[PDB]
Structures are given as structure tokens and as C-alpha cells.
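Since the structure comes first, as C-alpha cells, the remarks are kept for the end.
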Amino acid sequence: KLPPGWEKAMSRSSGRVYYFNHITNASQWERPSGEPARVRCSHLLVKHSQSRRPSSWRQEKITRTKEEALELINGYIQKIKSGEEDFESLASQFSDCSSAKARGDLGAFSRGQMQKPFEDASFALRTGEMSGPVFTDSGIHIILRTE
Ligand SMILES: CN1CCN(c2cccc(N)c2)CC1
């Protein structure tokens, strides 16, 4: 019996089975196996032209499309997963959130405080686990649960 949130899938390019989480948008090859008052997370945000506030410390006027933002997110996830780059380094350089200055750290929080897709992903992640692309009214997030 798989844990809730998780489903079995089959690659497409290779035919090998993998597991996908529809709350975190994480995917992995191994069987996942398996809630607290509070969690601590970091994130990397890529905004797009339909973000609630299409502006950030990186760019006064953010004009990229949502599709372009998802491509950027997917590229950062690839480099993090390969070890070519660290999550903290990419967040500091490229997150459209002012938390970039703290390597993406948002600190600890409870349910009720964050936007719902962000909250649900954060609480479904295990400690140390990274999400896939998570969509909110702010943009597209990579979320790292640190505690
Ligand atoms: C929406 N953002 C506002 C800025 N934030 C921030 C800024 C500096 C350092 C840390 N840890 C967090 C919180 C999240």
C-alpha cells in the first residue's frame, strides 16, 4: 500500500516504474515508503507575467510567460538533482522572492499561513525532500523542506 499522495507510474522513455506525488509534484525511482504542528522550508520562486505582483528585486517589470517560467524552474530542478548546482546557490541568485537574500529560507510556519498549494506541498514533503514545480498566485516554486 502506497502512502497517500503517491502513485505508481511508468517512465515513457524507458518503461521503468517510478513514483509520483500529486501534492508536491515530486517524482522518484524508489518506492516512497510510509503530521507536525510546523515545518521549515526554503523556496526558489520564478515569477511570470500573470503573477499577483509581476515585479521582484531582480526585475522591475517581469514579462516572461508562465511557460517560460516553468522552463526555468525545470532547469533549476535538473541542476539541483544532478549536483551541478546547490539549491541555496540558485535561490540566492535567481529567486524572485526577497527571501533570496537568505538562501530562500522562509523559516518555520504552521497551517493557515501560506498560500494553500504551497502549504500542502510543504507539509507533504519529508524532512530534506524537495518538491517539483508548485504553482501559486505568486508564480512557480521549488520548495525544500529543511525541518
Ligand atoms: C515573502 N517573503 C518576504 C521576505 N522574507 C524573508 C526575507 C529575508 C529573510 C527571510 N528568512 C525571509 C519572507 C518571505
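Here chain A follows Swiss-Prot, giving residues 6-39, 51-163 in order.
Cβ atoms are placed via backbone N, Cα and C, with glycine included.
According to Swiss-Prot, the protein has these features:
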DOMAIN    52-163  domain 'PpiC'
MUTAGEN   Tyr23 to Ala  Reduced affinity for KIF20B
MUTAGEN   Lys63 to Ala  Loss of peptidyl-prolyl cis/trans isomerase activity. No effect on the interaction with IRAK3/IRAK-M. Abolishes IL33-mediated increase of IRAK3/IRAK-M protein levels
MUTAGEN   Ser71 to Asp or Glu  Loss of peptidyl-prolyl cis/trans isomerase activity, nuclear localization and cellular function
MUTAGEN   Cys113 to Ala  Loss of peptidyl-prolyl cis/trans isomerase activity; decrease in DNA repair of double-strand breaks by homologous recombination slightly less efficient than that observed with wild-type protein. No effect on RBBP8/CtIP
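Structural mapping of features recorded in Swiss-Prot.
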{"residue": "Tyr23", "record": "mutagenesis position", "DSSP (3 states)": "strand"}
{"residue": "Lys63", "record": "mutagenesis position", "DSSP (3 states)": "coil"}
{"residue": "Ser71", "record": "mutagenesis position", "DSSP (3 states)": "coil"}
{"residue": "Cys113", "record": "mutagenesis position", "DSSP (3 states)": "coil"}
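Under 8 Å, Cβ to Cβ, and six or more positions away along its own chain, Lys63 (mutagenesis position) finds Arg69, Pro70, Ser71, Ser72, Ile78, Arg80, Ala85, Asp112, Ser154, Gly155. Of the mutagenesis positions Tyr23, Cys113, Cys113 has the largest number of other Cβ atoms within 10 Å of its own Cβ. Separation across the 11-residue hole in the deposited chain, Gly39 to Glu51, is 12 Å (Cα atoms).
Reported as a whole number, the C-alpha separation between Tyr23 (mutagenesis position) and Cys113 (mutagenesis position) equals 32 Å. With DSSP classes pooled into helix, strand and coil, the tally for the domain 'PpiC' (52-163) is 39 helix, 26 strand, 47 coil.
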